[PDB]
Structures are given as C-alpha cells and as structure tokens.
Amino acid sequence: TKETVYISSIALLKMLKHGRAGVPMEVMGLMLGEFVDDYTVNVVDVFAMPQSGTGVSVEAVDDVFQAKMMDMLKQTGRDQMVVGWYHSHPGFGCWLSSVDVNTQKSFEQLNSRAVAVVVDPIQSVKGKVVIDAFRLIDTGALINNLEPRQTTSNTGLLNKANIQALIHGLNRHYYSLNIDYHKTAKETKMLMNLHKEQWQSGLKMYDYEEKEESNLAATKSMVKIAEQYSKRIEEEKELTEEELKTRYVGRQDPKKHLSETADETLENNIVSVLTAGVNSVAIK
Amino acid sequence: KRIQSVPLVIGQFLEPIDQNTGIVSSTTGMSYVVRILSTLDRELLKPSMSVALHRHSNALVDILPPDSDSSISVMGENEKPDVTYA
Amino acid sequence: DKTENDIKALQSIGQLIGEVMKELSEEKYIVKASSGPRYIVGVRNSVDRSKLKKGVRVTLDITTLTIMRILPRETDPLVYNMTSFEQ
Amino acid sequence: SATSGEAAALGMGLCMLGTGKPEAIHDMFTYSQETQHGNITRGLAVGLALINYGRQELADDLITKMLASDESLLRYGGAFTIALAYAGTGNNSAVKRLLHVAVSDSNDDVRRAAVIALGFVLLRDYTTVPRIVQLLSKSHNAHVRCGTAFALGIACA
Amino acid sequence: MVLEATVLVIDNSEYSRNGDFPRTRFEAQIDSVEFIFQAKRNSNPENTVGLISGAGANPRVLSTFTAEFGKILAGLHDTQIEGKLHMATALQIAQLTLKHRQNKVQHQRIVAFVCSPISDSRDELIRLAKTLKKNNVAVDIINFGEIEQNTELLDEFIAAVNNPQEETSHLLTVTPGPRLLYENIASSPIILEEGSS
Amino acid sequence: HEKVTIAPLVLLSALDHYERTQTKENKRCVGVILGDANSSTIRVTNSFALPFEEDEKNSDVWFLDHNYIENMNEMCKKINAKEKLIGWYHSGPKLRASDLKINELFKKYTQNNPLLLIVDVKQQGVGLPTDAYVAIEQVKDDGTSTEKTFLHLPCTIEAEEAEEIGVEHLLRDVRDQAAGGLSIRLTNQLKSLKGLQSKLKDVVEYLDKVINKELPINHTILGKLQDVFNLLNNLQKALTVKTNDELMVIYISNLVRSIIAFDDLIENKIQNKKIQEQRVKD
Amino acid sequence: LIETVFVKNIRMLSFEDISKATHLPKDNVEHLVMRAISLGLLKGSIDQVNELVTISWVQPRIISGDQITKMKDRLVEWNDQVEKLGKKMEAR
C-alpha cells in the first residue's frame, strides 16, 4: 500500500556520470540489493546497459548482455538480487516513456519487489536528484482509490503540472514514491576527508611561495597601483551634494565607487594575509 | 541560478526598476519584467549588452561577460591588411 | 524497411538550423538559430571543438536544446543559388 | 520483519523502568549494527531512553555514544533521558548541550530529538515558552518552524 | 562424470621444444590439447580450461577460462624457451585457482603436463595435497619423459589424496616411444568410460 | 607532465568488494582503470575489479584472468567506446614485489604507458597515501643492475559535474569555505610536517634495520639524506638580514589599509539615528 | 678535507690545508682543482685576494654510517623543536 525509497551513496552516482555531465542519449541499467517490501527499499549494486542508436530497445532488455554481467558478480564478490531498473528522460512534463513501464511489467511478475527509479539528466543541474518512481500496485486498494507515499503528508512533490494531478486516476499505472539518500560510516567520514571542498590536496606543504621571485614585487604593485584609484574614486563619488535618497542609482551604483573599493582594499589584504608572514614554519 | 542552466534565451536590457526587480527586453519584441538575480553584477548593465533568459519561465539567467559579442553582426578585427598608406 | 527506422525515430525530433557565431564558455558557445529567435543550446561530447569554430553549420535540438553532431556547412544550393543548368 | 520488530523494541525498553542496568543497554546497542531495518534500528535507540529513568547525568555515557555516531536513527534519547526531574526550574547546562547540536545539524531526527526536552524545561513559566524557542518560527524552513509550537502545547496548554 | 572445469598446466621447458617424440612434439601438442578440449566440450556444455604455465623461471599465465580454443591459441603459439618446472609455487596458484570457479555446480579436475623432472620434495606436496579433498576437486597427472630418467615424485601426492574413482585421485602415466602422440590418450584411462567416438 | 587524476568512485567501488569478501590484512585486490589519453596526461575515471588472490607467505603466487575479465570491458565497450585500457591499479599494502618482475603482461593489453596505482583497504591517512607507479628502465647508482623499477608521480581525486555536488549533497554538514580556511590548511601543513615526521620515525627504524640481522643498505636513499644539512640551521643566518625586511613590508601595507575599509560601517549609527526620527508614526 | 671542513656551520676552506697536503704551489692548485670541478664534485668559486675557498658541495659522498648516528638524530630532535612550537597554533 505504501513504501519508502532509500538509496546508498555508491549506488547513487554511476549513470549520472553519463546522465548529468555525459550529455543526452542516456543509458539504462540494473539495480541490485536486498530489502523488505512495503517498508524499506535498498539499492547497492548497479551496472548500466549498452548504448544503441535508438537508445533503450529490446537488445538492452535482453539478458545476453546480462549473461556476462551475472558471471562477473561472483568473481568480483559483489552480488545481490534484482531490486529494479533505472532510466533517464530529458525532463518530459508528462508521460516520460511508456516503453520503460512495459519492461517493468514483464519483470514484475517474476520479482514484484522491483522498483523503477528514473532521474532527469536535464533538470538535475541543481545537484539534487529528481525523484520519480514507477511501480505496480503493492497490496491493492489502487485498483480504485489509495494514497501512496507512506506518511501521506510528507512534503510537496513539486515537479510541474500534469502527472502531479494525475496521481489519483492513473494510480494503477503510476505509483508515487519519496526517494531518500543514506550512507554508512565508511561512506560518511571516509570520503569526506578525501573530498571536503575542491580536492583533498595531498601534501599540504605545496604552495605558491616556492614560486615567488619576481611576483613578490608584483604583489607589492597590486596592493598599490589598483589601490590608489580606489582612494580617489571613494572621495569623488561621496563629494556629490545631491543625495535626495528615494531611488535614483541606489540599486547598486555606489558599490564600485564607494563600498567595493573597501572590498577592493580587502581583496589585496586577503592575499596579503593568504601567505601572511613567516610561512616557512619558523626555522630560519 | 542553476534552475536556469542550459536553455539560454538571449535578451536585451531596457531600464531598471527596483533592487532585484526589472524589465528585460527580448529579441522577439516582447518585454518581460523578471526578478533580477542577486548574484548578478548590477554595475555592468548598459542599454546595449544582451543578457540571457529562459525558454518557458523566460527568467533572467546570467549577466553576460564582455565575451557576449555576437558574430551575427560579424564582430571581428583586421588581420594583416594589404594596401599600404605610404 | 526504410520506413521502420522512422517509426523508432519518433524519440529524436528533426533538428533545426544553427551556426556557431562567437565563442563564449568552454564548450557551449553563442549560436543563433536561423529558424527563429536567438536560442543558445547545450553541447554534447560526441564531437570536439575543432569543427565547432565560427562559420559552420551545427545541429541543435528543439526540446533538449543541445548540439547533437557537426554537419558540413550547407550553402542551400537552390535553383537561384546554383543553377541546375551548368556550362 | 519491520512490522513487529519496532513494536518488540518498545516492549524491551519498557522492561526496565528505573535506574536500569548496563547489561540490557549494551545488548540493544550491539544489535543496531546487524539488522537492516530502519524501524528496528531506531527502535533499539528509543528503548535506551526508557531503560534509564531518573539517571540523568549518570546516563551521559550512553548519550555520548549515541550522539557520536553518524547514523540519524541512533540519536534519540539525547534529550528525553536528560530532562525528567528538571520540570519547572531546570538547568541551563542541559539546554546548552542541546543548542549547538540542533543548530549546527539540519537533520530531522537530530533536530526533533532535542525538542522533547524543550517542553520539559519550559514548564516553569508559560510566558517564557515563546521566548527561548521563539527563534524557531523566525526562520523559514519546515522542521525549523515545525518544532516551534510543540512547546506551546505542553506548558501553555 | 558431471560438469567439470579443467585446470590445464603444461611444461614450457626445453624438453617440450625438441623433437624427442619421433614425429613431432610441440607441433602436434597444439592439436592433441585441442582435441582434449573438444572431447570435454562435447561431453558437457560448460567448458572452461585455464592455461597456467608452471615453468619458465617461476610460474606464468598464458590463457584463462574460455569456452573456445581461439583464446587458447594465444598461449599455444607463445612458449617460453627457458626455465624448468616448479611444482611448489605453481601448485599454490592452482589451489587459489580452485576458488575462482563460477558456480558450485561446476566441478574441477587439475590436469598437469610434466615434461621435465623437478627437485621439489614429496613432503612439501603432502600438506598441499589436503586442499584437493577440502574443496572436493579432482586431479589428473600426465607425465612423460621424467619417469625414465627420474622416479615419480607425484606418486606420494596421490597417496594422501587416494579416493575411490567416484570422487578424485585419478593417476595416469604416459610412456613415449614408437607410437603416435594423439595415440598416447588411448593408453590413458581418460579415453575410456565414454560412449562417443 | 604526467598527472594521474583518479575518480572517487574507484575507491568506493573497491570498498564494497573489501566488505563482501572480507579482503584485508595483506590481501591485494587487483583492478583496471579506464580512459582515453593519447598524451602524457592520464585521466582515470571508470574502473573495474579483477578477482585476484595471493598467498601471504609466498609473494610469487599470483593468478590473473586475461580475456575472461576483459568481458566487462567488452560490455562497457558498447556503453562507452571512446575509453580503452590505459593502465591498472592494485592494492599492495606492503607493496609486494610481484609487480616488479613482469611488466609485459599488463602492458600487452594496455597500449598506454604502464601505470600502477595503490588502493589500500585502510586509506585512513590524513596525508596522500594514494601513490602512482610508472614502470620504466632507470639507471640505479646502488651498484647492482639497471632494471625496471617504479617511478612515483603525484595523483589526486577527480571532481566533475556529476560527483561534485553529489558528494556535497550527501555530506552538507561541515564545509567552512572562507578566508578562515588558512587556519585549516596551515595546521594541515604542520600536520604534513608531522606526517613526514612520522615517516622520519620510519627512517629511525631504517637504521635499526641495519642493526638487524643481515640486511643490505640502499645507496640511493643515502644520497637524499646526505644533503639534508648543506641544503636549507645557522647557515641561512647570513641571508636573514635582507630576508626579514621582505616579511615586514607585507605587514606595512596590510595594517595601514586594513583599518580603512572597516570604517565604512559608520552608517549604522546614522541609520539608527534616523529610526528615532521615524517613530512619529510608530 | 671536504669531510673535515663540514661539521656544522663551516662550508669554506682556505689555501692552508689544501696546498700543504698536496705539496704543490698554490698557483697551480687553483687550476688543478678546476679539472676535478668539471667532474661534478664542487660547484664553488675559489677567490684570490681573500685566500678563501668557497665550496658549493653537490657531491653524493657515499659509504655512510659513521654520520647516521648524529645525522639522523638531527633530523628528529631538531625537527621536534618545530613540533613543540606548533602546538600553540591549535586554537584554530
């Protein structure tokens, strides 16, 4: 009647390398894991399908591609049971694809635990994974009327227009789910220490101070030349006797002539504090 | 700012109204009043330079850099001329 | 057999006309579609920037708004552009 | 089974009402790393607060172990266990430990947990209830504004 | 008997590169090994023969598990011309190889071709022989040319593994001479117990 | 320059296989990298897993499937045909010598330059434990022979549009990116010196290895440790006369312009004074 | 003499111990070392009026193990001074 979707970190990003930044003509693939229906959902092992000229087709659904993939499950040690399939579509407002559901229908009778999780490679640019799910009726009141999404209040699903209001009548062909992310201890602090912001920057002792010979005088020229202009412009703009407030130029005119000059003085003061003094760590 | 992203629609500046609120002329001849993004630099505006809008929402995307030059007007320079003045 | 490929081609809509004008970002550039107003589309990694320079026809999608592939520059050899009767 | 699994975790916590014993505490903490169900994993953390009744500061050892884990479901009784006899006039040190934890983390289970002890400390004066937690409704968010009126239904009811 | 995965270990030493057999040795060995691969391929649908070189200055690897002799040809045309056979180190690779099988329904029979004598003691192979009965896998020993100039150091290896013919411990012996190289299989029991010819 | 750029999915894909089969404690997990590089710059994005097993007592025991593992690359070829095999990566917690003997078998299937990475099951160091190897013929001054050895090169973690925000969306807890990041990095630079100081404690054990029973001495290591004195410490005292003056000029221009920009907040009292004049209707 | 001149702070020799050991006139010794200087031994520049030999020492000088007792310890104990002074930087 109601479920909840949880996806780990390793299974979160694989295809999205091809989906997000790997341009359109998206691929599909199989998800693996173990869970209990109607309560929780788990996805661990994921591997994609081959790409063809027509995209998703019968050859990708065929198990000949999976025949050699299932042999690699026991060899690499990573093996699970089929929890569903995943796809992508370029942000269709209504009825992404009816072909992916037909693949879900044929594989539903043999599993009934399969969950179809599709993500939009277009509108995911914001960094947040677009949540959409297609599933057959679990324990049916859906043949007439039922409300999916355990904790029916939850949060507004957003999206756009059509399929948001089509949940009631089309519930047989559309089963809504709220997708959530989770990570274990080895997926939390282990990856954070090697990522944080930008990169990990191994061997922190590497800096630009070893490159400083003529640029030391160039830094002294940047804290003077561009700074002398900020001193005259600050007095030139404030000298205006008009005021009158109201609107005029006040959206941001004065920033560059008044306030940003204070920030421009700080921009050269930040690089001055950047290396600061005695950055050779004591010694001589 | 990322909600806009790839569907860039080239606009044109018209005239400011309020902080983060202004009208933006469009290349189709239909002026639209959209909320100006607070990240955008508001000292770079001129009633010349083109801007970026959206397909559906038609919202101002990003203030274009000096690289906003459009070659539809054939914007370029002279490379190794021939006729000599002397 | 040639019509069946068009049945499966309903997923890919016939792309409009476009030409690279001026380089703007790393990959995505400024392209004005001659089929309508000014629309800057995305790019795809199937091609590189060697043939993406100015003065060449490109392929831009209607919906997704990206650059599919690089087609050769077409001068539209119409009857008045190039006369079928030659010499 | 996630049906009777969490329901069995509530009964195990109700077995000991009082100071409690450390033996039953370590057993429920070990099984949290075994089962894959969310309701059972959190149910083991809910029972830890019921085992210790009136222990208060002597329970900070178990509270520190629960708050040190990265899992969201393992932080529950870091509030309800502290404040029991503190109804009416309370202690500012117990509230201070719940401030920096709730304001730094936007997680739902971590933020909602500390709300439990907020209503117990504010029983001293109903007028001061919309004061300390008054900042919860001044921001814009779901769970930030959701924890606002929880204290109003206890002392101000 | 049932589905099995053959583990093939040949000898690349100088005795396999000569004409000691009075027709051809290494030229007809490509066909004889291929005929054995085709014999087990018709008996069972699942055929994977790993090719491991246990000679040539420490053990090497030429081919891997495959269902077609095409990938085996890559190791048949490339043979190291130096080194001798090392039984101690190459067997430890074969012991780990026993755990790389796909499904538990696929059994394993280690087939070793020994063209050169070894200096390894028999007591070192006794403790390593218990791994065959632990994983319930078979073993096949084909040796020619060593028994004439040297004793059999793998005889005691079979003693600790000795079991009825329904499980493991199948000992084979091949003596060369005025014969055919493919005919050497006829004297071996491996050709028997088959209803196809 | 050759710079190896590793995707973080490589560490996460191998971490799952370490938990499944419980591979740790001097047990190497062999893998292969992927990418398209025709230049010296190596780009590592996708990676596979090779079912490798070894013995702890015998380092010469190795088993690796050649064309059986490449089926994963054939399945990926239909997915992405632009990327081919540019190298391989191993674990090597104690750095087994099996990779020194045969550089041909791994180079036969990889047309790029030979590359060997290190993914430990631990990888818990605050420093940069991930190391890259380049197998070439290098002249050694130790006096034994000139053979194929490992060439160390620095590596890093790759960040692209897919995984840049994806990891930050999973963490979204401790970021703190501002001008105050100097206190975090400079402390880590001190930890980098302390991290190398812990490596200097292994150099203290290196002399104990000579004190141990029948161990040789590396002449190449002695060449680098011999110059630690004459290089960079009362020798620099002669140059400290003009050096300290350069550090003072930074303080001169900083302190004079730092107290200026902070005086533009005077409008706070001006605006607050106007609020009292606006209280006629309040 | 190179092993003798190097103790702590002394990188520099003179014309005294160099000429007396080789039993050669100081005029030739200046140009005789230059033949060994081109071999990669010392990059220094010998003076004339000051009568002082400036030494830039690039030579590897292998066969160690007498120095390593004091040499390796000066890379720890003297480096521990940086570790002790850096503990006051832990405020942030």
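Chain A is numbered as in Swiss-Prot; shown residues: 23-306, in order.
Per the header: electron microscopy, 6.3 Å.
Just so you know, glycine gets a Cβ as well, placed from its N, Cα and C.
There are 20 other CB atoms within 10 A of the CB of A:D122 (Zn(2+) binding site), with all protein chains counted. Annotation comment: Swiss-Prot describes A:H109, A:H111, A:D122 as Zn(2+) binding site.
According to Swiss-Prot, the domain 'MPN' annotation covers A:27-162.
Look at A:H109 (mutagenesis position): DSSP puts it in a strand. Taking all protein chains in view, 25 other C-beta atoms sit within 10 angstroms of the C-beta of A:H109 (mutagenesis position). Annotation of the mutagenesis experiment A:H109 to A in Swiss-Prot: Stabilizes ubiquitin pathway substrates; when associated wirh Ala-111.
For the mutagenesis result A:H111 to A, the note given in Swiss-Prot is Stabilizes ubiquitin pathway substrates; when associated wirh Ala-109.
Annotation of the natural variant A:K208 to Q in Swiss-Prot: In strain: NRRL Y-53; the original residue is retained in the structure shown. Sequence-distant neighbours of A:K208 (variant position): no residue of the same chain at least 6 apart has a C-beta under 8 Å from its C-beta.
When secondary structure is read from DSSP and collapsed to three states, A:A239 (variant position) falls in the helix class. Among the natural variants that Swiss-Prot reports, A:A239 to T is described with the note: In strain: NRRL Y-53.
In Swiss-Prot, a natural variant is listed as A:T262 to S, annotated with the note In strain: NRRL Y-53. With a 10 A radius on its CB, A:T262 (variant position) counts 9 other CB atoms from all the protein chains.
Reduced to three states, the DSSP call for A:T262 (variant position) is coil.
Note on proximity: among A:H109, A:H111, A:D122, A:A239, the recorded positions of the record, the Cα nearest A:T262 (variant position) is that of A:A239. When other Cβ atoms within 10 Å of the Cβ of A:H111 (mutagenesis position) are tallied across all protein chains shown, the result is 20. Less than 8 angstroms from the CB of A:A239 (variant position) sits no same-chain residue that is six or more residues away. In the three-state DSSP assignment, the secondary structure recorded for A:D122 (Zn(2+) binding site) is helix. Between the CA atoms of A:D122 (Zn(2+) binding site) and A:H109 (mutagenesis position) there is a gap of 8 Å. Within 8 Å of the centroid defined by the CB atoms of A:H109, A:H111, A:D122, the record's Zn(2+) site, lie the Cβ atoms of A:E48, A:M50, A:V78, A:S110, A:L118, A:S119, A:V121, A:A138, A:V140, excluding the listed residues themselves.
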